[PDB]
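K.L.:
Let me give you the structure first, and then I'll get to my questions.
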Amino acid sequence: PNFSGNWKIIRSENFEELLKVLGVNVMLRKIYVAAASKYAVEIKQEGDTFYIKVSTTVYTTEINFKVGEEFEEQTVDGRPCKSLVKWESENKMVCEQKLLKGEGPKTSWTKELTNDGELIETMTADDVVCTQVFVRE
Ligand SMILES: *C\C=C(C)/C=C/C=C(C)/C=C/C1=C(C)CCCC1(C)C
C-alpha cells in the first residue's frame, strides 16, 4: 500500500467519548470535536519511513517515524509520549504510546488503507475507540 496523500476527513465517531476518558472538560471537548470535523492529514510514505503533517485551521504539527523505531510525539490530549509503529497486516499499522511523564489511560492509534480509496484512522484510550475516515483531496 501507499499511504501518501492529502487526506481530508469525511467522518469522525466517538471523539468526544475519547476525550472524556482523557479527562478533557466538556466545554473544551466540544471545541476540540469541532476542530476535528474539519482537519487534514498529509502523508508522504517512502517504504517504512513516514512523514505525517496534521493540521487544523490554526495549528499544524509534523510527525516523522520509521516503522519499528521508537520516536517522540504527543497524545491526543497533548502530552508528550514515546511511540512505536508496527504493521498489523498489508494495509494497516498500529502505534503504541508511553507517556514521558506521569500516568494516564493507555493510548494508541492505527492507520488503514482500504480497497475503496479511504484512509481509516483510529485513536484509542483504554476501552474507548475513536474512528475517523478520510479521502484524498
Ligand atoms: C496519523 C498519525 C499521527 C501521528 C496523527 C496525529 C494526530 C494529531 C496529533 C491530531 C490532533 C488533532 C486532532 C485529533 C483533531 C483536530 C485538532 C488536532 C490537529 C490537534
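Numbering, chain A: per Swiss-Prot, residues 2-138 in sequence.
Looks like X-ray crystallography, 1.6 Å, at least that's what the header says.
Heads up, the Cβ atoms here are built off N, Cα and C, so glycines get one too.
One mutagenesis experiment catalogued in Swiss-Prot, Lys21 to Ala, is accompanied by this note: Loss of ligand-induced nuclear import; when associated with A-30 and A-31. The note that Swiss-Prot attaches to the published mutagenesis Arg30 to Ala is: Loss of ligand-induced nuclear import; when associated with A-21 and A-31. Record note (Swiss-Prot), mutagenesis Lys31 to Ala: Loss of ligand-induced nuclear import; when associated with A-21 and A-30. The unchanged residue is displayed.
Have a look at these and tell me how they're positioned relative to everything else.
P.N.:
In the three-state DSSP reading, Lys21 (mutagenesis position) counts as helix.
Sequence-distant contacts of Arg30 (mutagenesis position), defined as residues of its own chain at least six apart whose C-beta falls under 8 angstroms from its C-beta, comprise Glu17, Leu20, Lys21.
The secondary structure of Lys31 (mutagenesis position), as reduced to three states from DSSP, is helical.
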K.L.:
To see if you understand the setup: which same-chain residues, six or more apart in sequence, place their Cβ under 8 Å from that of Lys31 (mutagenesis position)?
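P.N.:
Result: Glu17.
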K.L.:
Let me know how many other Cβ atoms fall within 10 Å of the Cβ of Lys21 (mutagenesis position).
P.N.:
15
